[PDB]
Each structure stands twice: as structure tokens, then as C-alpha cells.
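Here the structure is laid out as C-alpha cells; the discussion comes afterwards.
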Amino acid sequence: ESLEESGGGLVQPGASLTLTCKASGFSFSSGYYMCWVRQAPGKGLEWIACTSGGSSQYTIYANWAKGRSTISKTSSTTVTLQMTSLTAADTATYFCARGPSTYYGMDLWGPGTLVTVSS
Amino acid sequence: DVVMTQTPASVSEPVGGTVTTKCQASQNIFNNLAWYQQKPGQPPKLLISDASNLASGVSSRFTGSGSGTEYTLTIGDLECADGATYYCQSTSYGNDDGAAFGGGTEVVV
Amino acid sequence: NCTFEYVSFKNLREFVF
Amino acid sequence: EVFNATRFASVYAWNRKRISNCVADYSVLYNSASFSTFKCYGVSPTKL
Ligand SMILES: *[C@@H]1O[C@H](CO)[C@@H](O)[C@H](O)[C@H]1NC(C)=O
Ligand SMILES: *[C@@H]1O[C@H](CO)[C@@H](O)[C@H](O)[C@H]1NC(C)=O
């Protein structure tokens, strides 16, 4: 299918930003989990959080962003991740990926959206 | 959250050779591993799931092995288009173990 | 369904429940 | 006896057991490496 992101770009330091991932061709059923992952411009990937689909409200947060991220499902096709107290170290490219209920690997990755934390 | 160390940081192999990558887990994961290949300017693409299963459209050259805390990724018959960065990830999404990535490894033809 | 289970006139047995 | 039983039940009418009033040791399940599809949610195997 397809996954798309919107709401990125330039964000002032110390502020809060909202990033939305939109699905096309399927629904966020309980058999698929949303996840957020980031990439530094010249470094590797860093996982952020995930949220189980369907009626379940089960969410998992990373240790580093436990107090600085909030992930929740708004609808079966749109969803938002909010991060607070943005710093220059958070300048990264965010990827929206889906996870099958089998605990298999990430398939159908999003193109990614770049966020810049600068004045 | 489980922390994942991937070695070596950089590897270089000739054309047609075999390149191996080692991924270590702080605690036991019981497989639930995923191997990815990322080209510059491209989102990562899945190669191996469950540390032993190959997905559709994935060449037999990529092979996954290991269990417990030690895992191995082997790429045989390296090609000019295989130059990329490879990553390993635990797939414990709602298990409180997290899905933290390890240090990526780049391959040089 | 069973939710719990337990296995352990000269005589006078005195019980309090 | 639940795991290494003589024979399991059929999938359509599966073997059903209730565990309560017990000191359940999940460490024996955790240490065994014969399991290849240890897939659960809500609780970590080490913190179970
Ligand atoms: C046990 O009792 C009733 C019997 O009709 C059953 O429907 C119910 O689900 C059971 N109760 C619990 C708490 O499991
Ligand atoms: C019985 O099953 C348990 C499941 O935890 C396993 O650890 C153990 O090795 C098994 N024992 C035998 C004798 O098969």
C-alpha cells in the first residue's frame, strides 16, 4: 500500500511539533502496529515509539523519549506523534512504518519527512 | 529497553565475496529480529524477518542465523548495487523491550 | 467454571467462618 | 506437564487449563531456548 507523512519542516528550538502519518489502501487494525523511527543526517536509525492498532490503546515508548514523546491513535487512517522541548540534537528524518501482528519485520516504510530545529 | 550493538562499524569486501555482520542483544529476544538494507536517499527496505525467514522479492544471497542473544547476517555474491548500510532491530513492539536499532554498518565494494 | 480450588459423642468440631 | 504433555488436544477443541493459587515459575519458560516463536505483549519475558 502506501504511507505518507505531513507536518514536518522547520521548528523553533524549545517548542513542540506535531507529525502525522496517513495510511492509504488499508486500515489501522489490531493486527498492525504503527511505529515512529528517526535518522540523524549522518548517523543511524533510532527507534521512538509504537502504538497497537484497533480498539487496543496499548502504547510503548522508548527509554530516551519516555517523557518527551506522546503517541496515540486519532483515527483508523490518521495518527499523530507530539514531541516537546526540541533541541538541535533532535534534527532527524522521521519514518512511519507498520508492523505485522506476527512480530515480523518492518514492511511498507514511509518516504520520511525532515525536521530542522534551528532559529 | 533492550540495547543492540552491531559490529563491525565498517566493512569492505570485493565483488562476489561474503560479508558478515554481528548483532548482539543485552537480554534474550527469542528471535524477533529484522535485518534491513538502506541506500542513501532511500527509506530502509526489509531483508530478513524472524532472523531466519526471507520476505518476498528478497534474493537467496541474504541469509540470517543465530539465536538467543547472538545473531549473524551473511551476504554472499556481493554486487555493485549491494553498497548500502545494514541494520538489525528487535521486533518486540508491545513487549516493553522496545525496538531500538543498533549501529549501522556500511559495506564497500 | 472453577475459579478457585484447594486440597488439604466424644468428638466436637468447633468452626468459625 | 502442560508444555511437555503426552499429546496435546485438537486445535478446534484445544486443551484448556486454569492456573491460580500457585507460585508460577516463568523462569523455566524463559531459560528454555527450544522456543522459537516467543511472541507476547504487555509483559517482558525477563520481568514476567
Ligand atoms: C464463571 O461463571 C460463569 C458461569 O456462567 C461464566 O459465564 C463466567 O464467565 C465465569 N466467571 C469468571 C469470572 O470467569
Ligand atoms: C518441560 O517444559 C518446560 C517448559 O518451560 C521446559 O523448560 C522443560 O525443559 C521441559 N522438560 C522436559 C523434560 O521436556
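Just so it is clear, chain D uses Swiss-Prot numbers, and the residues here are 340-387, in order.
Just so you know, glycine gets a Cβ as well, placed from its N, Cα and C.
D:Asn343 to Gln appears in Swiss-Prot as a mutagenesis experiment; the accompanying note says: Reduced viral infectivity. The secondary structure of D:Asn343 (mutagenesis position), as reduced to three states from DSSP, is coil rather than helix or strand.
Here the residue is the original one, but Swiss-Prot notes a natural variant at this spot, D:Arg346 to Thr: In strain: Omicron/BQ.1.1, Omicron/XBB.1.5, Omicron/EG.5.1. Taking the Cβ of D:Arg346 (variant position) as reference, no residue of its chain lies under 8 Å away while being at least six apart in sequence.
In Swiss-Prot, the entry for natural variant D:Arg346 to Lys states: In strain: Mu/B.1.621. The structure shown retains the original residue.
For the recorded site, D:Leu368 (variant position), the DSSP three-state label reads helix. Counting Cβ atoms from all protein chains shown, D:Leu368 (variant position) has 13 others lying within 10 Å of its own Cβ. Swiss-Prot lists D:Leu368 to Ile among its natural variants, and the accompanying note reads: In strain: Omicron/XBB.1.5, Omicron/EG.5.1.
Taking all protein chains in view, 11 other C-beta atoms sit within 10 angstroms of the C-beta of D:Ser371 (variant position). For the natural variant D:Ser371 to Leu, the note given by Swiss-Prot reads: In strain: Omicron/BA.1.
The note that Swiss-Prot attaches to the natural variant D:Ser371 to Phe is: In strain: Omicron/BA.2, Omicron/BA.2.12.1, Omicron/BA.2.75, Omicron/BA.4, Omicron/BA.5, Omicron/BQ.1.1, Omicron/XBB.1.5, Omicron/EG.5.1.
D:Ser373 (variant position) falls within neither a helix nor a strand when secondary structure is assigned with DSSP, and so counts as coil. With a 10 A radius on its CB, D:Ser373 (variant position) counts 5 other CB atoms from all the protein chains. Swiss-Prot documents D:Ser373 to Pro as a naturally occurring variant and attaches the note In strain: Omicron/BA.1, Omicron/BA.2, Omicron/BA.2.12.1, Omicron/BA.2.75, Omicron/BA.4, Omicron/BA.5, Omicron/BQ.1.1, Omicron/XBB.1.5, Omicron/EG.5.1.
The number of other CB atoms found within 10 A of the CB of D:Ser375 (variant position), across every protein chain shown, is 13. For D:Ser375 to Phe, Swiss-Prot lists a natural variant annotated as follows: In strain: Omicron/BA.1, Omicron/BA.2, Omicron/BA.2.12.1, Omicron/BA.2.75, Omicron/BA.4, Omicron/BA.5, Omicron/BQ.1.1, Omicron/XBB.1.5, Omicron/EG.5.1.
On its own chain, D:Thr376 (variant position) has no residue at least 6 apart in sequence with a Cβ closer than 8 Å to its own Cβ. Among the natural variants in Swiss-Prot is D:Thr376 to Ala, noted as: In strain: Omicron/BA.2, Omicron/BA.2.12.1, Omicron/BA.4, Omicron/BA.5, Omicron/BQ.1.1, Omicron/XBB.1.5, Omicron/EG.5.1.
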**Asked** By a simple count, how many Cβ atoms lie within 10 Å of the Cβ of D:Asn343 (mutagenesis position), its own Cβ left out?
**Response** 5
**Asked** Near ligand 2, which of the variant positions D:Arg346, D:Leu368, D:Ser371, D:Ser375 are found, taking a Cβ distance under 6 A to any of its atoms?
**Response** D:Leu368, D:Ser371
